[PDB]
Amino acid sequence: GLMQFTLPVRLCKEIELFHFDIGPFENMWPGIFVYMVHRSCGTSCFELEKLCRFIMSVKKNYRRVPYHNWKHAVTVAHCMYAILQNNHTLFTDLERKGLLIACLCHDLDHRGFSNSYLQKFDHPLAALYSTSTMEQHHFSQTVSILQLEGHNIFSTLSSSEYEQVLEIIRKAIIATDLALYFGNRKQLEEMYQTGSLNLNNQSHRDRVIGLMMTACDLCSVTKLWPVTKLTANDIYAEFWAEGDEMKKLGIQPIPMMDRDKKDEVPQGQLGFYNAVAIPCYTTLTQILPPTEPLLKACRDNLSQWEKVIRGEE
Ligand SMILES: Cn1nc(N2CCCC2)nc1CCc1nc2ccc(Cl)cn2n1
Ligand SMILES: [Mg+2]
Ligand SMILES: [Zn+2]
């Protein structure tokens, strides 16, 4: 009840910044998350004993893959924390509650393969969910864990507040299907520029939350350069393993997943920053001015990748 979580001074200060790295001590990640819920939401959003039991079941259902692991989960939740704390009064009691959980749960039981690889392998998940395959599985795993005895952190909500919060978490998790990102942003650009964007329009919040979700999911590109660069090794470790598996089915993988095309990584990062991350953080800054630090840092890292190509590192 009167049980604040506190962090060492350096973590206490740095956690509030967009570029914060959660560090290499796994055992502090849960306490970092609870810290972030208590400051974001109030110390009374969730029964501490239920929250902790949920956090630990969530952790157990993330796998030891190089990128799409428990650390990615908490990184993506911290980005959302920084977005929520920098746009205090724009978000409902329920959105604050639901979006940090959506971020923690957004890649539950990921196997380190793309929606594409499930379909080409003919994985049962691909028969059961024809589009946003892994993303529907992720939401599906979230409801499973919420239904385990002692785990329902939403128990104090009304029947209707519950349905609202599970629907935010659903759309929020679906939104991290990057195939949907491109449409969603183009619509948000058009809407902001013609002046039609209305944050009381519930279909408009939906799109805006969808973009935050993409922005949090890609926050690897908004980190200090050594973090950005070492995270990229993990990303390519998954993608190249998928390319190996693609070749095993008798299929040329796309260049991004071919480990023979290591040499072209820097140029691949360029394409990705220009085609995906920069637009993402641009549109987000227009719509939510105080997120500008994610854009600035994204640009900085693009400039670091240009330096790599020019043999200056
Ligand atoms: C588009 N593309 N093409 C290539 N290659 C062609 C041949 C060499 C590389 N590499 C890429 C981007 C790879 C990437 N994906 C992600 C996903 C999420 C985040 Cl947070 C960062 N990244 N960085
Ligand atoms: Mg995902
Ligand atoms: Zn993710």
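Residues displayed in chain A correspond, in order, to Swiss-Prot positions 724-1036.
Looks like X-ray crystallography, 2.4 Å, at least that's what the header says.
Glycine too: its Cβ is placed from the backbone N, Cα and C atoms.
As annotated by Swiss-Prot, active site, proton donor applies to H791, with the evidence given as similarity to another entry. The Cβ of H791 (active site, proton donor) has 22 other Cβ atoms within 10 Å, all protein chains considered.
Residues or ranges marked as 3',5'-cyclic GMP binding site by Swiss-Prot: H791, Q992. Under DSSP, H791 (active site, proton donor) is assigned to coil, being neither helix nor strand in the three-state scheme.
Per Swiss-Prot, divalent metal cation 1 binding site is recorded for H795, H829, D830, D940. In the three-state DSSP scheme, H829 (divalent metal cation 1 binding site) is classed as coil.
Summarising the annotation, Swiss-Prot assigns divalent metal cation 2 binding site to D830 and lists experimental evidence as the type of evidence. Of all Cβ atoms in the shown protein chains, 26 besides its own fall within 10 Å of the Cβ of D830 (mutagenesis position).
Record note (Swiss-Prot) on the mutagenesis of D830 to A: Loss of activity and of zinc binding.
Quoting Swiss-Prot on the mutagenesis of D830 to N: Reduces activity 1000-fold.
Taking a Cβ cut-off of under 6 Å from any atom of ligand 3, the recorded positions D830, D940, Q992 reduce to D830, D940. The recorded positions near ligand 2, defined by a Cβ under 6 Å from one of its atoms, are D830, chosen from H795, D830, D940, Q992. Those residues of the chain, other than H795, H829, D830, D940, with a C-beta within 8 angstroms of the mean position of the divalent metal cation 1 site C-beta atoms are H791, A796, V799, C826, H833, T899.
Neighbour density for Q992 (3',5'-cyclic GMP binding site): within 10 A of its CB lie 23 other CB atoms from the protein chains shown. Contacts of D940 (divalent metal cation 1 binding site) defined by a Cβ separation under 8 A and a same-chain sequence distance of 6+ are given as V799, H829, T899, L901, in order along the sequence. DSSP assigns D940 (divalent metal cation 1 binding site) to a helix. Between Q992 (3',5'-cyclic GMP binding site) and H791 (active site, proton donor), the C-alpha separation comes to 18 Å.
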